[PDB]
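Below is one structure; the comments refer to it alone.
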Amino acid sequence: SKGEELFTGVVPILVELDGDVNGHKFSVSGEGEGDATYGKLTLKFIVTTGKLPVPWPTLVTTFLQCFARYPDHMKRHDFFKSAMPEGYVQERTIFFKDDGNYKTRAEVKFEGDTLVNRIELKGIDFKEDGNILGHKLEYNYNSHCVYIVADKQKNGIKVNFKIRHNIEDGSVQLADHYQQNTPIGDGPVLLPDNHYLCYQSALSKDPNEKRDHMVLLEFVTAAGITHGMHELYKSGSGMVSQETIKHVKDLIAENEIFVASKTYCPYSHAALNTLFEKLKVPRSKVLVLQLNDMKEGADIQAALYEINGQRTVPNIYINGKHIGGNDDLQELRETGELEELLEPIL
């Protein structure tokens, strides 16, 4: 399958990392599973070479954003899954305030029914007495959202975020991240509009594990883009004769309630149900118009736009005053404005 289809269910994950921080070589292996529908991640890492020369917490970001949950209205912005199965390369440079930095490169891709994260990390200029080499960071992780931005030039995404690692003495170790993601193959990929990815992580130990390890649980969700559906409702694609313009105006002035609609339009359905059922308004007070059922439907609707700028049905009016669409009608229903507008009419 292609792109997101590959993440519909629970996916097995494998992670491999070879690192050398300040000359101290080490390598870790990790396994778990992802469930993008719930933005779930469950992994277990084990150090193969002995122990870790750095705190586990400082490796969390390095140790799978293709598993984040993207809401139904943000599928077009899921860059990570669109790169699969071929994958993408993730590069980062993490500057540790008043200390050394990590430079990382990783290739994420499917190898069979498995998503594999192969990483290479190098650390340099770290203080042997600092919080990193000195192992002074609490075994926890803070929650927060990061700002995701597309990099049209590189055909991928960019991210600059800061991680705060709690230090045992109540203070904090600053981890300034610089992330760059690039597609591996040359097939289509979805570049997103700026948005957010909110993380929540949980670190634990396997009481049955005797080698240095870490059990990570991450919950990730995409957020920040607006639900385009009701927006589209408002948006819509020779000028009309004044003859028609006045006529529509007359229709507006000569009627207590005016409603231009179409028989198949949901918003019209609801606007009408609101007036005739919910608010039990008399059919003799409401002049309805099924534009898709008239000779001059087009002309009328055209004339309407010319008169109020609205291009979509339902186009509602009350006592000569333009109201708008259904959302405008619901607007006034809640603020209680509608009830008072109808009082006189009723």
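Think of each number as a place in line: the chain as shown, counted from 1.
Cβ atoms here come from the backbone N, Cα and C positions, even for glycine.
Taken verbatim from Swiss-Prot:
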- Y141 to C (Swiss-Prot position 145): In mut1.9; shifts fluorescence lifetime from 3.03 to 2.74 ns (MUTAGEN)
- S143 to P (Swiss-Prot position 147): Increases fluorescence at warmer temperatures such as 37 degrees Celsius (MUTAGEN)
- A202 to K (Swiss-Prot position 206): Abolishes the tendency to dimerize and leads to monomeric fluorescent proteins (MUTAGEN)
- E218 to G (Swiss-Prot position 222): Suppresses the 399 nm excitation peak, leaving only the longer wavelength peak at 475 nm (MUTAGEN)
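Annotated pair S143 (mutagenesis position) and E218 (mutagenesis position), C-alpha to C-alpha distance, rounded: 10 Å. Cβ neighbours of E218 (mutagenesis position) (same chain, under 8 Å, six or more residues apart in sequence): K40, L41, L43, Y199, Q200, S201, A202.
Distance (Cα-Cα) between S237 and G238, which enclose 4 unmodelled residues in the deposited structure, is 14 Å. The Cβ neighbour count for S143 (mutagenesis position), using a 10 Å radius and every protein chain shown, is 10. Neighbour count (other Cβ atoms within 10 Å of the Cβ, all protein chains): 13 for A202 (mutagenesis position).
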